[PDB]
Amino acid sequence: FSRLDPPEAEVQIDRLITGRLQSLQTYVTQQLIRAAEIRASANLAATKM
Amino acid sequence: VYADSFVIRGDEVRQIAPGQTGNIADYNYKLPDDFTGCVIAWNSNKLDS
């Protein structure tokens, strides 16, 4: 925010923000796939029990 | 529509644009960061000097 002037300050902090949103999106997608795998494994324990 | 009008020295015409530092753009006339309009500048050496 400090050095770059206002017209392209955004042309940079949107880059940062969408990059971090992409990182969060990747983490969330990985967690949804892993949770599906666990739920597949969790239902093989309810049946075994 | 509105119309601000004034006269400045040449070297300072760069400070008018949105978000700049210096004497003119911080002590005399400051444009909002989120400007929406135009700016005009024509040499007036004979008329105004």
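Numbers in chain B come straight from Swiss-Prot, and the residues shown are 395-443, in order.
This deposition comes from electron microscopy, 3.4 Å.
Using the three backbone atoms N, Cα and C, a Cβ is placed for every residue, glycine included.
Copied over from Swiss-Prot, here are the features:
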type    : residues    : note
VARIANT : B:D405 to N : In strain: Omicron/BA.2, Omicron/BA.2.12.1, Omicron/BA.2.75, Omicron/BA.4, Omicron/BA.5, Omicron/BQ.1.1, Omicron/XBB.1.5, Omicron/EG.5.1; complete loss of interaction with host integrins
VARIANT : B:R408 to S : In strain: Omicron/BA.2, Omicron/BA.2.12.1, Omicron/BA.2.75, Omicron/BA.4, Omicron/BA.5, Omicron/BQ.1.1, Omicron/XBB.1.5, Omicron/EG.5.1
Are there any residues in the same chain, six or more apart in sequence, whose C-beta is under 8 angstroms from the C-beta of B:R408 (variant position), and if so which?
B:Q414
For B:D405 (variant position), list the number of other Cβ atoms lying within 10 Å of its Cβ atom.
9
